[PDB]
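First comes the structure, then the notes that go with it.
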Amino acid sequence: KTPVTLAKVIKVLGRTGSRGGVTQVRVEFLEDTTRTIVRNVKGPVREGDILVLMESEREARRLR
Amino acid sequence: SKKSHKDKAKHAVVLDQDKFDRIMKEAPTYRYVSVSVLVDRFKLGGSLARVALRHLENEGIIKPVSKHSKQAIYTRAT
Amino acid sequence: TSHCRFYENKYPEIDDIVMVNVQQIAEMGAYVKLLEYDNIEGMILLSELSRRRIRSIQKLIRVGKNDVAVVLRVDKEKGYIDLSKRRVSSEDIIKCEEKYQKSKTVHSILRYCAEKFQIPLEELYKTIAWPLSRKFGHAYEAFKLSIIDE
Amino acid sequence: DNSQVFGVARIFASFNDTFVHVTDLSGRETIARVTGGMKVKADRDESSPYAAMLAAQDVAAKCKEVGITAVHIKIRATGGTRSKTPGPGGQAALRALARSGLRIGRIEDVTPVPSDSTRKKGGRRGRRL
Amino acid sequence: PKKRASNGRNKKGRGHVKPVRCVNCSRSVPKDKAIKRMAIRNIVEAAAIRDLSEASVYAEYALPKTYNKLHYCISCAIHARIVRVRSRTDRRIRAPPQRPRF
Amino acid sequence: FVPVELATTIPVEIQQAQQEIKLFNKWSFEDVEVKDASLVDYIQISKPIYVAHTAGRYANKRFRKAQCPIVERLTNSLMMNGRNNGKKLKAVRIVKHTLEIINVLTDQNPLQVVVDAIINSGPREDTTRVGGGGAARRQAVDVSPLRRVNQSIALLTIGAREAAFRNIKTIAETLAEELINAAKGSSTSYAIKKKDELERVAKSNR
RNA sequence: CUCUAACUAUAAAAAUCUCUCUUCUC
Ligand SMILES: [Mg+2]
Ligand SMILES: [Mg+2]
Ligand SMILES: [Mg+2]
Ligand SMILES: [Zn+2]
């Protein structure tokens, strides 16, 4: 199965994690633009990028 | 230290008539042959590998495209 | 050539119990060979490594030995083994030990021929393994019955 | 009705090993008892949302196989003596049930609550972790 | 010394109060000095209200809520961030901290 | 086509009709593209370049790195374990020889082969050590586009290193072969192998 | 000079410690 999903971040939700390197991002999926989901991403990010997700069901909370 | 290498001779540095024929036969059908690509097939030690390579560039069996030191690019001619 | 897996097929089944041999540890866990199934590497993750908390790692894995564990998921397409050490029953550990010893005895038995007659070990074991393991149980009982009545 | 096959999800969400256990309207005939621990390996992320989500997806597949389409969820916590508080997994299980095709109706809070019964566990000074 | 005039208890005229057990640490504590929070919550968060909505017969459901009255201890409450150690002159202000959401 | 008269004439292959700027006068920045839509804007093949070495001030701000040509980034990351540190000249010739090799075996404009290897080699979901003290366990996270690109390129060059060390095989050929193996979903590539391992350690530890 | 709404979620382990204490009026 190849259910790869794509999502464009619309707002950067600061940076979470004890390491201080992981970003919470509010991404709206390119397909079904009406829906938005917040997820964690490791690595530099800026709004307007489009990111890749293996799973889209998982909602990401703060990483403690 | 330990006898873990277990590396054999793995190379014949100077060709015989048999390996001469194998080189001149398998010279085509290979899109790319280098010094170490030639070494890979176990048929030459490697110092004479480039000797054999330049000696296949005598009647244009293999055309050269880049002639830099330590790395020359040879492609079979057609 | 120590090869030609003990059981019917090369690729391990699902949720199956094994004993494994350790060779190296990179940073996450250890992808280490198996001497219960075919020698394809099986990888253990540190989350599934130690019943006690992770503070020393070189004493619980003891690289270069035999350790009881159970394989969770198997990749039979090109060969990846997901292998787990914790969720093993205290009574099934004895099962793993005895089964590993039985397979070790089978390996020891069917190596003498391959080295005395220099024929392929894989061919001879493939010929022998059809009545050997699948009849109704392990080979050792069959071998003992054969020596007392072939 | 629109020729629907109603069911009840009745999630039980403790602080460990979220439960998803669908049954009929009579409540007696059980369907898809698969729980959170069924679908996670650690035996300790059982309360995590992932376990509940995979359990809910497998329940949804079983329900589609058996025909039950719309559901009547009964969210439950351990309650009673223990903390009266919903677990984290059960909500994610409910969301996963919502996503995968099935329909909902009349979600209920069925937390068992006592009227000060059961002199309960902990002692005077209580937990001393 | 007298840390608080009200003794930090809020009994002041009852003699004895019925103890209640903490939600987390299970410590018995006088019901008045048993810091209490009305956890009134919607049964699902906004990240799933949609998901449930389009997967719902009976359009525009009431979406029933869950209510609870958490009777913490004081040790759990100070540890689990419910109550905060404030300054001396700020102790005497008993109003809730200025409209949590405005 | 338009030969120009000069008191000093640059040869034909450099002079004739090169208003079609080429990397090494043999491979076109046209006819090459990014197969995956996600990584675009971070594999900068837009600006034509004649030499994969420029005095770029590509680290002053946070995201001037993505403006560097991808080939130049591969050059600069090729020379790690910098006993060779500096020496970008030899890195440029190593990568140029690698491009020639890729042109020889399954040509497919090696620029596209590099792009395809980058696309297939960058991990998409990774893990992080945020477990606090007691239950020291690793948790899943998504991978940023630039982080994906850097991991792909550095993993490719370190694989070229692992192939090249104390080996008769020359590093140009080693890195080239890694790019063939990474252009397709071949498991023999070290970079693709590490990518798959990291993807699985993310998948299992959600 | 008329106004009564929105919410999240951690408690792994961590013991012990030698001298030597003294000076302000113009
Ligand atoms: Mg404490
Ligand atoms: Mg005091
Ligand atoms: Mg009080
Ligand atoms: Zn408490």
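Note that chain C is numbered according to Swiss-Prot, with residues 3-152 shown in order.
Each Cβ is built from the backbone N, Cα and C atoms, and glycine gets one as well.
Features as listed in Swiss-Prot:
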DOMAIN    C:17-88  domain 'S1 motif'
MUTAGEN   C:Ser52 to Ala  Inhibits derepression of GCN4 expression in amino acid, purine, and glucose-starved cells
MUTAGEN   C:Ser52 to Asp  Weakly impairs derepression of GCN4 expression in amino acid-starved cells
MUTAGEN   C:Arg64 to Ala  Alters the binding mode to the eIF2B complex; when associated with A-87
MUTAGEN   C:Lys87 to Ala  Alters the binding mode to the eIF2B complex; when associated with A-64
C:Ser52 (mutagenesis position): secondary structure state under DSSP, collapsed to three categories:
coil
Using DSSP reduced to three states, classify C:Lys87 (mutagenesis position) as helix, strand or coil.
coil
Radius 10 Å, atoms counted are CB only; among the mutagenesis positions C:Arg64, C:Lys87, which position scores highest?
C:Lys87
At the Cα level, what's the spacing in Å between C:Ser52 (mutagenesis position) and C:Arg64 (mutagenesis position), rounded?
12
Return only the integer: C-alpha distance in Å from C:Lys87 (mutagenesis position) to C:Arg64 (mutagenesis position).
13
